[PDB]
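Q: Below you'll find the structure I mean.
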Amino acid sequence: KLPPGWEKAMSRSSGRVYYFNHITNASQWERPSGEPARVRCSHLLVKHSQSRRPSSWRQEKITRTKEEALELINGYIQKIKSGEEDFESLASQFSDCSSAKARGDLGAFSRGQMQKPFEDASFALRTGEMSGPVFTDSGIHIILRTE
Ligand SMILES: O=C(O)CCC(=O)c1cccs1
Ligand SMILES: [Cl-]
């Protein structure tokens, strides 16, 4: 049937079927079609007051709530998916990670290096695919698999 990680779902507003990935939190209308030692990813991080280090190059003291951080992430995802904004542009401007200065690029990595939710989402993404919101101890991430 469906590839692992994917499940069929129903739009509440339209009744149209869609597909949801519970490892990446990605959702899409089309049926996903069915692992390497290493992947390369970029990401955009939004931190919140409960982040492991609630501070970034953008803000000495990060005070936003987790719910506020999720709303910002959701808004960035909308603009990326509509093409109004580029992932790399939003990461350079608004990512609370030091990788913002590199358009969010993390380089290549193996399993066992990254926090587990981030690692699992990165390796379940197809090349070129974007995640939905991914939660870690650092905050909330949008992940783009580039290689
Ligand atoms: O933070 C850690 O414990 C390991 C590195 C890690 O997971 C990430 C750093 C940038 C994106 S996710
Ligand atoms: Cl804010």
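Following Swiss-Prot, chain A residues are numbered 6-39, 51-163, in order.
Using N, Cα and C of the backbone, Cβ positions are placed for all residues, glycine too.
OK, Swiss-Prot features for this one:
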type	residues	note
MUTAGEN	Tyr23 to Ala	Reduced affinity for KIF20B
DOMAIN	52-163	domain 'PpiC'
MUTAGEN	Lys63 to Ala	Loss of peptidyl-prolyl cis/trans isomerase activity. No effect on the interaction with IRAK3/IRAK-M. Abolishes IL33-mediated increase of IRAK3/IRAK-M protein levels
MUTAGEN	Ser71 to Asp or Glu	Loss of peptidyl-prolyl cis/trans isomerase activity, nuclear localization and cellular function
MUTAGEN	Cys113 to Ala	Loss of peptidyl-prolyl cis/trans isomerase activity; decrease in DNA repair of double-strand breaks by homologous recombination slightly less efficient than that observed with wild-type protein. No effect on RBBP8/CtIP
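Locate each feature and note its surroundings.
A: Other Cβ atoms within 10 Å of the Cβ of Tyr23 (mutagenesis position), summed over all protein chains shown, number 15. Under the three-state DSSP scheme, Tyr23 (mutagenesis position) falls in the strand class.
DSSP assigns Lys63 (mutagenesis position) to coil, not to a helix or a strand.
Annotation for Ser71 (mutagenesis position): same-chain Cβ neighbours under 8 Å, separated by at least 6 residues, are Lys63, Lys77, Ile78.
DSSP classifies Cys113 (mutagenesis position) as coil under the three-state reduction.
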Q: Of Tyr23, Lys63, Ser71, the mutagenesis positions listed, which put a C-beta under 6 Å from ligand 1? Please answer none if none do.
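A: Cβ under 6 Å from ligand 1: none.
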Q: Given a separation of at least six residues and a C-beta threshold under 8 Å, show me what packs close to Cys113 (mutagenesis position) in the same chain.
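A: Once residues fewer than 6 apart are set aside, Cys113 (mutagenesis position) is near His59, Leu60, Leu61, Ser72, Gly120, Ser154.
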Q: Just to be sure I understand the contacts, which mutagenesis positions have a Cβ under 6 angstroms from any atom of ligand 2? Candidates are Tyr23, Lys63, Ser71, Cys113.
A: none
Q: How many Å separate the Cα atoms of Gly39 and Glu51 across a gap of 11 unmodelled residues?
A: 13
